[PDB]
Amino acid sequence: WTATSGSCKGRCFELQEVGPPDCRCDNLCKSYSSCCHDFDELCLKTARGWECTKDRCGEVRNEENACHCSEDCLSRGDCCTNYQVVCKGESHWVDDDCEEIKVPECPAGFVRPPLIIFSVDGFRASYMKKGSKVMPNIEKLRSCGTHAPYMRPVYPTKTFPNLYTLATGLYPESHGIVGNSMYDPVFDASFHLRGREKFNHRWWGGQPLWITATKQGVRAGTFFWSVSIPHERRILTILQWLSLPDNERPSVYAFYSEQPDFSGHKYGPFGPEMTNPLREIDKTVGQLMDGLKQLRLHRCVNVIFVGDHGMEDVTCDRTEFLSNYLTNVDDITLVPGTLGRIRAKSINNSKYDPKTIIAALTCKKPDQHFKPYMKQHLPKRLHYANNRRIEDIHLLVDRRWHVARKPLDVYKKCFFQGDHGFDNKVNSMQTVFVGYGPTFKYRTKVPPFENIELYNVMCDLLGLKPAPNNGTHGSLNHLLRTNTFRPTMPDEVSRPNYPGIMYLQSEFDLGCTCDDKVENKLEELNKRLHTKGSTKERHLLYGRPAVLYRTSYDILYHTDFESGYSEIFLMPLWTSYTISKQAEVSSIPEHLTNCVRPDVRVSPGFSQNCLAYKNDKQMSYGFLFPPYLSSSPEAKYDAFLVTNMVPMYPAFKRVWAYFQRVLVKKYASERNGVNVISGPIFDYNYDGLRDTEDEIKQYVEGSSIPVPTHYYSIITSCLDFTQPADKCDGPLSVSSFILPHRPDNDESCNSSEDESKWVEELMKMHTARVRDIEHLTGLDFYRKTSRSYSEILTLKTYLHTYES
Ligand SMILES: *[C@@H]1O[C@H](CO)[C@@H](O[C@@H]2O[C@H](CO)[C@@H](O[C@@H]3O[C@H](CO[C@H]4O[C@H](CO[C@H]5O[C@H](CO)[C@@H](O)[C@H](O)[C@@H]5O)[C@@H](O)[C@H](O[C@H]5O[C@H](CO)[C@@H](O)[C@H](O)[C@@H]5O[C@H]5O[C@H](CO)[C@@H](O)[C@H](O)[C@@H]5O)[C@@H]4O)[C@@H](O)[C@H](O[C@H]4O[C@H](CO)[C@@H](O)[C@H](O)[C@@H]4O[C@H]4O[C@H](CO)[C@@H](O)[C@H](O)[C@@H]4O)[C@@H]3O)[C@H](O)[C@H]2NC(C)=O)[C@H](O)[C@H]1NC(C)=O
Ligand SMILES: O=C(OCc1cc(Cl)cc(OC(F)(F)F)c1)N1C[C@@H]2CN(C(=O)c3ccc4[nH]nnc4c3)C[C@@H]2C1
Ligand SMILES: [Ca+2]
Ligand code: NA
Ligand SMILES: [Zn+2]
């Protein structure tokens, strides 16, 4: 109950939120229906408009005016944003020459450059180039400051998950806002887009920037604005706040614009109706900069222009219906649209079965515009699984399409021409980033990056220590002139053993056989050097990965590859090798097809065995270093060591064999040699983090050989491809993947065809950042390069997307 008897006299846009039963006067009280009776009268004045005209100059202060042009307004902090221009011969900020801000030029009393975040809903990355003619202010920001060609949002590319990711540095799975419309089975509660349950704090996880600031003594403006507060009034309120006394004045502010998302939904991303919303946003930006200039803050404040997601062309006629697939359509609940989430309509239904649902939605029509997934099988790069609010069954919808339950859901809810929410690697979903101010660089273009990295940088800009988040702190230091945070490499926790020859062949009882008893100090002293690591500078280019957890493992050297073999998991954690541009692919000789050889450096008790794979009818095996790429017939025998073997489903062996036989060489050819690090990943609780040994849910039948959930590879070469990978003097180039280890290829609809038609498409879908692999393996890569650590962090957050 709000007894709204109180008044907003002198409290307009107050910064402390007073609760019931006192009435509120803050920028969100409208959305709660709790404002004082006089809020509109006093706080939302509109009289005379938003601009000064020549005839208002020096006027008598009329307090009913929306903003003022009276002589005392600068002292009151409440002039119209164009006051100095109209009434004092000043120029607009946009007409001024771009001039480098080498140091902050702040008014007395300003302890640190304030941060203003100007966030725009649905601002597609291509708008920067395509709308450039109608956005002079935004274009000046972009070209004078620091900018990326685009910024990558999180999945789902919806508004709330993305805005709250911006504020927290967390994936939606971790911050808890995993979509628009959510059901929490523990709360037994529903979060609705329109309603008052969404105002319950229990939904919102992590620690948003405004809370981080407050807890560390930095004051914050209030980030959220009621829709009915017009943008001009939002800007004036921010400017008024900036004129508060030093002890009362916030250091961080946010403005939000519902455009261009609002119009883009109606008219499509490039409808001709879209030009005016872009002009208007630019005008708003112009007013802010004019206002900052009036306050002498335009060479003091750091301004971030940032979007939440883009916008794609989507229409009613591009809808798939679950009723054209399922018979039991009424037994399911569907969260519909640009993504699909499915659960049982009733929990008292023991006949509900997700396996038959997924099967009915799998590869059923030739042009099917969505793909069903159990959430744990989603590409790991989406990080969209580890939350009770994310339904087991997910549909990844093709760009430009919708999924709905039944046709009646659409025509009785064309209404729209644009939408968003698709896979965050989709070009149309990319959004913008510009930073302008003393702390950002001057006229600098930076590579595209993910929006999860921004929280750390905003904390840096404000002198704050970030809450634990999913950014990689330091990976954006190249955006900044100063304030850089100087990260150090994590300490290695486990050091390796370096085993020599300790076991005789006959001590092993692995059920393995090999036709290798085929038989001189020339090339026998030579193979001793190879087992001690003489070729190691060729195959281990960036140092050994560091093991960041407590474990027991052996470094094993070979002519063609090097591995860190885990005595705990009975397989390498990583296998490293270099394939030059001139390397030749060979075949596995007829007699060596089923060859597996004991490794005399590693005890029988810490080895796999062939018997387990013989008895396990579902499970076969593969090799991490590919026998096809051996440098010599004799070297090839190394590739058949039991310590290079890993468990693989026959269906996955199809994928893995093609990668090793065909793609690695193709990459070596294209990139002038590659270094490859491959290995297993265990993530049985789909939390994106390495499993401990007691968390493994499946072993090769009858054994302690754990079955990986995924297999990764990291493929590095020289950015300057005129230098071979193994002799690179400068920056590196990387692409990686995390392939799901599945017993079937149901994910690939063309899998009955030749691997050359479907394997590489699958791999690109499961593209990954090195950083994703670090989380999943507890390893730290690139420990020894000639590059700066910050540059390595950037490399580690890179994602090769394969968009055009
Ligand atoms: C992306 O980055 C994020 C952020 O770093 C990573 O997520 C973090 O990962 C950590 C490791 O998994 C995890 O540590 C947990 O913490 C458990 C309790 O955590 C609660 O408190 C969190 C902090 O809030 C406070 O933060 C500051 C200080 O930093 C304080 O000053 C403030 O006052 C804050 O209150 C809080 O954020 C977290 O909230 C979650 O749950 C809320 C609802 O309950 C949501 O609103 C919120 O959004 C969070 O929801 C996410 O996270 C939970 C996991 O907590 C997850 O289930 C959801 O799906 C969702 O994803 C909590 O309220 C702590 O109990 C854990 O300790 C267990 O494990 C250790 C392992 O050694 C054991 O020693 C220990 O015994 C214990 O085990 C016990 O429980 C077992 C299982 O129940 C049981 O079997 C066993 O027998 C024991 O009883 C552990 O340390 C963080 O919680 C998590 N943080 C966040 C914000 O999500 C994430 O990993 C990154 N992603 C990637 C891919 O890298
Ligand atoms: O002004 C807003 O957004 C500024 C912003 C918000 C973040 Cl989180 C990060 C940002 O970007 C960043 F971080 F980069 F600065 C910028 N919003 C205004 C709109 C109307 N609206 C609500 O009224 C609302 C909905 C749920 C709530 N739960 N609790 N209060 C709530 C209010 C939601 C919309 C978004
Ligand atoms: Ca895990
Ligand atoms: Na298939
Ligand atoms: Zn939208």
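Chain A is numbered as in Swiss-Prot, which gives 51-463, 468-573, 576-591, 617-885 for the residues shown.
According to its header, this structure was worked out by X-ray crystallography, 2.1 Å.
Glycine is treated like the rest: Cβ placed from N, Cα and C.
For 54-97, the entry in Swiss-Prot reads domain 'SMB 1', with the evidence type sequence analysis.
The Cβ of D171 (mutagenesis position) lies under 8 Å from the Cβ of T209, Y306, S307, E308, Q309, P310, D311, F312, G357, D358, each of these being in the same chain and 6 or more residues away along the sequence. Under its mutagenesis annotations, Swiss-Prot gives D171 to N the following note: Abolishes lysophospholipase D activity.
Per Swiss-Prot, Zn(2+) 1 binding site is recorded for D171, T209, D358, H359.
Listed in Swiss-Prot is the mutagenesis experiment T209 to S, annotated as follows: 15% of wild-type lysophospholipase D activity. In the three-state DSSP reading, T209 (mutagenesis position) counts as helix.
In Swiss-Prot, the entry for mutagenesis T209 to A states: Abolishes lysophospholipase D activity. The structure shown retains the original residue. Neighbour density for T209 (mutagenesis position): within 10 A of its CB lie 20 other CB atoms from the protein chains shown.
Annotation source Swiss-Prot lists 1-tetradecanoyl-sn-glycerol 3-phosphate binding site at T209, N230, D311, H474. Within 10 Å of the C-beta atom of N230 (1-tetradecanoyl-sn-glycerol 3-phosphate binding site) sit 19 other C-beta atoms, taking all shown protein chains into account.
In the three-state DSSP scheme, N230 (1-tetradecanoyl-sn-glycerol 3-phosphate binding site) falls into the coil class. Taken from Swiss-Prot, the feature 1-(9Z-octadecenoyl)-sn-glycero-3-phosphate binding site applies to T209, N230, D311, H474.
For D311 to N, Swiss-Prot lists a mutagenesis experiment annotated as follows: Abolishes lysophospholipase D activity. The secondary structure of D311 (mutagenesis position), as reduced to three states from DSSP, is helical.
For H315 (mutagenesis position), the same-chain residues lying six or more positions away in sequence with a CB closer than 8 A to its CB are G172, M361, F470, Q471, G472, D473. In Swiss-Prot, a mutagenesis experiment is listed as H315 to Q, annotated with the note 20% of wild-type lysophospholipase D activity.
In sequence order, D764, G769, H791, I819, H847, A849, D853, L857 are the residues of the chain that are 6 or more apart from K430 (mutagenesis position) and have a CB within less than 8 Å of its CB. Among the sequence features in Swiss-Prot, the mutagenesis site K430 to A is noted as follows: Impaired secretion. No effect on lysophospholipase activity.
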Counting every protein chain present, what is the number of Cβ atoms, excluding its own, within 10 Å of the Cβ of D358 (Zn(2+) 1 binding site)?
28
If you pair up every Cα among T209, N230, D311, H474, the residues annotated as binding 1-tetradecanoyl-sn-glycerol 3-phosphate, what's the maximum separation in angstrom, rounded to an integer?
15
Using DSSP reduced to three states, classify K430 (mutagenesis position) as helix, strand or coil.
helix
For 1-(9Z-octadecenoyl)-sn-glycero-3-phosphate, what surrounds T209, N230, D311, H474 with a Cβ no more than 8 Å from their Cβ centroid?
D171, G172, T207, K208, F210, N212, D358, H359, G475
If I take the C-alpha of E573 and the C-alpha of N576, which enclose 2 unmodelled residues, how far apart are they in Å?
11
Can you check which residue among the binding-site residues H359, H474 has the largest number of Cβ atoms within 10 Å of its own?
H359
Tally of helix, strand and coil residues over the domain 'SMB 1' (54-97) according to DSSP?
9 helix, 3 strand, 32 coil
How many other Cβ atoms are found within 10 Å of the Cβ atom of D311 (mutagenesis position), counting all protein chains shown?
23
Length of the line joining the Cα atoms of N230 (1-tetradecanoyl-sn-glycerol 3-phosphate binding site) and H359 (Zn(2+) 1 binding site), in Å:
14
Between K463 and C468 there is a gap of 4 missing residues, so what is the CA distance across it in angstrom, to the nearest whole number?
11
